Amino acid sequence: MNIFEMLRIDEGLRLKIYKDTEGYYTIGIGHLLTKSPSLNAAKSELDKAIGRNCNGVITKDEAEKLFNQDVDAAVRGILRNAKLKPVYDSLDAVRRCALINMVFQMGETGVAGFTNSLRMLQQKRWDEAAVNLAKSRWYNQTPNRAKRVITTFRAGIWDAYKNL
């Protein structure tokens, strides 16, 4: 299992503009287009992102391209972030994928706000950090996904994704 396979389980693949769990306009493999309520604003962002007139619809191919950029940006964002970098560097390969997943879902900023859990993950207090991570809007709003990510940080193995 790898970062791409993991995120693809969590996000799914949709070739037509759709709404987030959040109500936001998205396409592909969890590629948020806009937080704006107009489908029209969303279509325009799409065409800007793909470089063609899409009419709200893309190919698998275009979806994967967007996904490669997003994962690359997520990693680079972690590496550039003063709060995230040190935790990332401290982690093993599997757990590194769990942090990347959180950053992709919620952005650098959002994850950098989980101060206490970050601190516990650095210290390798796995059970503690898993309890603290669960105390969040994140867990309450998307409990099955947060639970997968959390087990991944807790255990350091890919079992949560085996089932799936």
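Per deposition record, X-ray crystallography, 1.7 Å.
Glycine is no exception: its Cβ is also placed from the backbone N, Cα and C atoms.
All chains included, 19 other C-beta atoms sit within 10 angstroms of the C-beta of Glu11 (mutagenesis position). According to Swiss-Prot, the mutagenesis experiment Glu11 to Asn carries this note: Loss of 84% of enzymatic activity.
Residues or ranges marked as active site, proton donor/acceptor by Swiss-Prot on the basis of experimental evidence: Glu11 (among others). According to DSSP, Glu11 (mutagenesis position) is assigned to a helical segment.
On its own chain, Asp20 (mutagenesis position) has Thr26, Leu32 as residues at least 6 apart in sequence with a Cβ closer than 8 Å to its own Cβ. Under DSSP, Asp20 (mutagenesis position) is assigned to coil, being neither helix nor strand in the three-state scheme. Among the sequence features in Swiss-Prot, the mutagenesis site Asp20 to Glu or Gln is noted as follows: Loss of 99% of enzymatic activity.
A mutagenesis experiment is reported in Swiss-Prot for this position, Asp20 to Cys, and the note states: Nearly no effet on specific enzymatic activity.
In Swiss-Prot, a published mutagenesis experiment is listed as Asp20 to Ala, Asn, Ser or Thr, annotated Complete loss of enzymatic activity.
If you look up Swiss-Prot, you'll see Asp20 (among others) marked as active site, proton donor/acceptor, on the strength of experimental evidence.
Just so you know, the Cβ of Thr26 (mutagenesis position) picks up 20 other Cβ atoms within 10 Å once every protein chain is counted. Among the mutagenesis results in Swiss-Prot, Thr26 to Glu has the note: Complete loss of activity at neutral pH; covalently bound substrate. The residue drawn here is the original one.
What Swiss-Prot notes for the published mutagenesis of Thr26 to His is this: Facilitates transglycosylation more effectively than hydrolysis; covalently bound substrate.
The feature substrate binding site is assigned by Swiss-Prot to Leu32, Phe104, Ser117, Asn132. Residues near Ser117 (mutagenesis position) in space but far in sequence (CB under 8 A, at least 6 apart, same chain), listed by position: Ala129, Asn132, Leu133.
DSSP assigns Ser117 (mutagenesis position) to a helix in the three-state reduction. For the published mutagenesis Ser117 to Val, Swiss-Prot gives the following note: 50-fold decrease in enzymatic activity.
Listed in Swiss-Prot as a mutagenesis experiment, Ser117 to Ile is described as follows: 500-fold decrease in enzymatic activity.
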Between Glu11 (mutagenesis position) and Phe104 (substrate binding site), the C-alpha gap once rounded to whole angstrom: 10
All-chain count of other Cβ atoms within 10 Å of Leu32 (substrate binding site): 17
Which of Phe104, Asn132, the listed binding-site residues, has fewest other Cβ atoms within 10 Å: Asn132
